[PDB]
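Right, one structure below, let's go through it.
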Amino acid sequence: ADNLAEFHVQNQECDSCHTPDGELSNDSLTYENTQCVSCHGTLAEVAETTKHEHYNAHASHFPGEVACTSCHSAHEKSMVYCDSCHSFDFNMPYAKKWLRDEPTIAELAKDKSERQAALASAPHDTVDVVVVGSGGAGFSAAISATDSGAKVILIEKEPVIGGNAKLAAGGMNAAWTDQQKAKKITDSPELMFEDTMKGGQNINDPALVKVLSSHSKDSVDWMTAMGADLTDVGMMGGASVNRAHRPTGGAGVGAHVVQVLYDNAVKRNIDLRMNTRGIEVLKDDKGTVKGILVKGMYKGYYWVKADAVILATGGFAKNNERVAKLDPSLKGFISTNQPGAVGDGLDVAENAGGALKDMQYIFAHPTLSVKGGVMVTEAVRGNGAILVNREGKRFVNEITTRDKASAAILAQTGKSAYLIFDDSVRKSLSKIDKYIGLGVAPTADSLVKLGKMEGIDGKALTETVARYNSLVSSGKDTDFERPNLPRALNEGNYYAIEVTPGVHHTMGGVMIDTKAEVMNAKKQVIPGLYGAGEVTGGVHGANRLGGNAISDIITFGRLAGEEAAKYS
Ligand SMILES: Cc1cc2nc3c(=O)[nH]c(=O)nc-3n(C[C@H](O)[C@H](O)[C@H](O)COP(=O)(O)OP(=O)(O)OC[C@H]3O[C@@H](n4cnc5c(N)ncnc54)[C@H](O)[C@@H]3O)c2cc1C
Ligand code: HEM
Ligand code: HEM
Ligand code: HEM
Ligand code: HEM
Ligand SMILES: O=C(O)/C=C/C(=O)O
Ligand code: NA
C-alpha cells in the first residue's frame, strides 16, 4: 500500500474509522483517534510492542494525551514529531522526512476569497473569552477565566500541547515560600525584585517586575493546590539565595506543571481545539475586540464571536531569519525550541494595533549538548558541576550572568567546552539521569581515563579538579569568583558532557500594562485584547535570569484570565 488508509481498507469498511455521515468530527480528530484506540489500545499499550533500550516512540516525556494522528495521517505519508529535535533510529510505516513549512500570517493574505466567505457567515461559536496558545500562560489564563465564571475556548496550532513550557527544566522562581522555609532558606519578594532588575541591566519595566515578585508565592500556592509538587528548591545564576522550585529530587519543572494544568482543564470540561491557528483579531466600529478568525487544519477558516482575546503564543527563538535581522551574531546557530516557536503571534498582535518593545534583546543558552542537539539545564552547574576546556582547565565563573558564559565557551579551542561532575552531583538532581539515558554523558572511574576518551588533557584535568575541591573546602573561588560552591567533585565515578551555545528566549515582544492589557504606540489600551508570557516585552529587560520565565507565565497568564473575565 501507498498510505495507511489504503492498507486498512484491504479488509475494513470506511466507517471503521469515520462517523456515520463521514464528516470529520472536529480539528482535533477526536472521534477518529478514538477508533484507532479501540483496535490497537492506548498509547501505553502500543508502547509495549515498540521498545528500544533507551527510547520509545510511544512513551516519551510529552505531557497530556498525545493523539495518534499527531504522527500517523491516513490518506497521505506523514512525519514523526520527535524528528524535529532528535535523530533516533525509527521505522514508522508510511513515513516521510521531517520538514516544517508553515506560511507566515502575511503570506496567508493569498486566501482572500476563503477568508471573506468565512467572515460573511454567522460565527461558528459565541463565547466570552478566546485564549490563543496551549503553553503555561495559555492554560493558566483559560483555567483562571473559567473559575471566575467565563465560558472559554482555548486553541493550539500544533498537534500536541505545551509549547516550550513542557520542556522546562531548571525551575520556577518565587519568594518567601513555605517550601523555602521547610529547607531553612530565608528570602523575600523585595530581594527577588532587586536581583531581577540588576539582571536585566535596569532596562525592565519596574511596574511589571513588581507584579512578578509580589505575586510569586501566590502563584506557587495556586499550582500546589491544583496538585503540583514544587518542594525541591535549587540555585541558578543571578539569585542571592536558592529560589528555583521544582519537583522532589530535582526532576524537570516543565513537563510536570503542564501535565497538572492539562488535567485541571479536562476536569473543568474546557473546550480545547488542536490543529487550530489564530490568524486575525476582529474589531467593531469603535475599535474594541469582537472576535477572532481562525484556520482549522481539517475544517478550514471560521470565526468565533467573543468579548475578549488573550494572546499567549510564546516567543520567536526558532525563527533564525528574524533573529539574525535583530542580532547578526546569532545567524546560523541551532535553537533549543519546539518547531512552531516562530513569532506568528506577534504578527497577529501588531496587525490588531499593538506596539512592540525590546526586540533586539535575544538570549543564547550557553550549554546545549553537541552530541544530542538539546538543552542541558543551568541546574547541572547550579548543583555543582564545573566547565573545562580541551586543555583540562577552568576558564569562567559557571553561574555568571548576561552573555558571559556563551562568549567564554565560544573562545575556547574548538568553540566548545565540557561540563564535568561526579556521583554526588548526579544523585542531587534526577534530571541528570535523563542526559545519561540519551547517551550524552560518557563516564569513567578516573579523570585520566575520562580525558583519554573525550580528548581532554587528562593529567591537567586531574590537577584542576583537585584545585577546585580545595576552593570548595576553604569557601572562596579565588580563580574565577563563583559565588556558590555547593559540593566537592569526589564521590564515585566522573562524567563529561560536550556543550556549545544555542538560541533560546526572546525577551522583547508586545507592550502590556500591569493588568495584562495590550497597548499601542501612544500607550492607549486596545479594549478586549490581552497578552501574557514570552510573547510580551518588558518583564526581563536587556538580559534574563534563569527561573524567571516560568514564574512570569503562571503569574501573568492567571492575571489575564481574571481580568478578561471581569471585562466580559
Ligand atoms: C528547553 C527549554 C527549557 C526551559 N527551561 C526553563 C526553566 O527551567 N525555567 C524558566 O524560567 N524558563 C525556562 N525556559 C523558558 C520558558 O519555558 C518559556 O519562556 C515559556 O515556554 C514561555 O511560555 P508561554 O506560555 O509564553 O509560551 P509556550 O510555552 O512556548 O507556548 C506557546 C504556544 O502557543 C502556540 N501558538 C503560537 N502561535 C499560535 C497561533 N497563531 N495560533 C495558535 N497557537 C499558537 C505555540 O505553538 C505554543 O504551543 C525554557 C525554555 C526552553 C525552550
Ligand atoms: C488512524 C487510525 C489508526 C491508526 C493510526 C492505526 C495504526 C496502524 C499501523 C501503523 C499499522 C501497521 C501498518 C503496516 O504494517 O503497513 C496498523 C495495522 C493494523 N491496524 Fe490499524 N490503525 C488505525 C485504525 C485501525 C482500526 C479502526 C482498526 C480495526 C478495525 C485497525 C486494525 C489494524 C490491523 C488488524 C492491523 C494489522 C496488524 C494487526 O493485526 O494488528 N486499525 N494500524
Ligand atoms: C474508502 C474508505 C474511506 C473514505 C471514502 C474516506 C474519506 C475521507 C475523506 C473524504 C477525508 C477528508 C475530509 C475533509 O477534508 O473534510 C478523510 C480524512 C481522514 N480519514 Fe478517511 N476515508 C476512508 C477510510 C479511512 C480509514 C480506513 C481511516 C483510518 C485508518 C481513515 C481516517 C481518516 C483520517 C484520520 C482523516 C483525516 C486526514 C488524514 O489523516 O488523512 N479514513 N477520509
Ligand atoms: C495510540 C496511538 C498510536 C497508535 C495506535 C499507533 C500505532 C502504531 C503501530 C500499530 C505501529 C507499528 C508497530 C509494530 O507492530 O512494530 C506504530 C509504529 C510507530 N509509531 Fe505509532 N501509533 C500511535 C501514536 C504515535 C505517535 C503519537 C507517534 C510519534 C510521536 C508515533 C510514531 C511511531 C513510530 C516512530 C513508529 C515506529 C517505531 C519504531 O520503529 O520503533 N505513533 N504505531
Ligand atoms: C514524542 C517525541 C519524543 C520522544 C519519543 C523523545 C525521546 C527522548 C528521550 C528518549 C530522551 C532522553 C531521556 C528520556 O528517556 O526521557 C529525550 C530527552 C530530551 N528531549 Fe525528547 N523526545 C521527543 C521529542 C522532543 C522534542 C520535539 C524536543 C524539543 C522541542 C525534545 C527535547 C528533549 C530534551 C531537551 C531532552 C533532554 C532531557 C530532558 O530535558 O528531560 N524531545 N527525549
Ligand atoms: O533550565 C534552564 O537552564 C533554563 C532556564 C531558563 O530559561 O530560565
Ligand atoms: Na518576550
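Each Cβ is built from the backbone N, Cα and C atoms, and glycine gets one as well.
What Swiss-Prot records for this protein:
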BINDING   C14, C17, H18, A74, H75  heme c 1 binding site
MUTAGEN   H61 to A  Reduces catalytic activity 10-fold. Reduces affinity for fumarate
MUTAGEN   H61 to M  Reduces catalytic activity 5-fold. Reduces affinity for fumarate
BINDING   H61, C82, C85, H86, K431  heme c 4 binding site
BINDING   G170, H365, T377, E378, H504, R544, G547  succinate binding site
MUTAGEN   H365 to A  Reduces catalytic activity by over 75%
MUTAGEN   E378 to D  Strongly reduced affinity for substrate. Reduces activity 10000-fold
MUTAGEN   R381 to M  Strongly reduced catalytic activity. No effect on substrate affinity
MUTAGEN   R402 to K or Y  Reduces activity 10000-fold
MUTAGEN   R402 to A  Loss of activity
ACT_SITE  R402  active site, proton donor
MUTAGEN   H504 to A  Reduces catalytic activity by over 64%
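According to DSSP, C82 (heme c 4 binding site) sits within a helical segment. In this record, heme c 4 is bound by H61, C82, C85, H86, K431; the longest C-alpha to C-alpha distance in that set is 19 Å. Using a 10 Å Cα-Cα cut-off from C14 (heme c 1 binding site), none of the recorded positions among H86, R381, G547 qualify. The C-beta environment of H18 (heme c 1 binding site), restricted to residues of the same chain at least 6 apart in sequence and closer than 8 Å, consists of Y31, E32.
For the pair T377 (succinate binding site) and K431 (heme c 4 binding site), the C-alpha distance works out to 9 angstrom. Close contacts with ligand 3, defined as a Cβ under 6 Å from any of its atoms, occur at none of the recorded positions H61, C85, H86, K431, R544, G547.
The least crowded of the binding-site residues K431, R544, judged by other CB atoms within 10 A of its own CB, is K431. Take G170, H365, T377, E378, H504, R544, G547, the residues named in the record as contacts for succinate: the widest Cα to Cα gap among them comes to 15 Å.
With a CB cut-off of under 6 A applied against ligand 5, none of the recorded positions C14, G170, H504 are retained. In this structure, the CA atom of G547 (succinate binding site) is 10 Å away from the CA atom of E378 (mutagenesis position). By the rule that a residue counts when its Cβ sits under 6 Å from some atom of ligand 2, the recorded positions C17, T377, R381, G547 yield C17. Straight-line distance linking the Cα atoms of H75 (heme c 1 binding site) and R544 (succinate binding site), rounded to a whole number, equals 45 Å.
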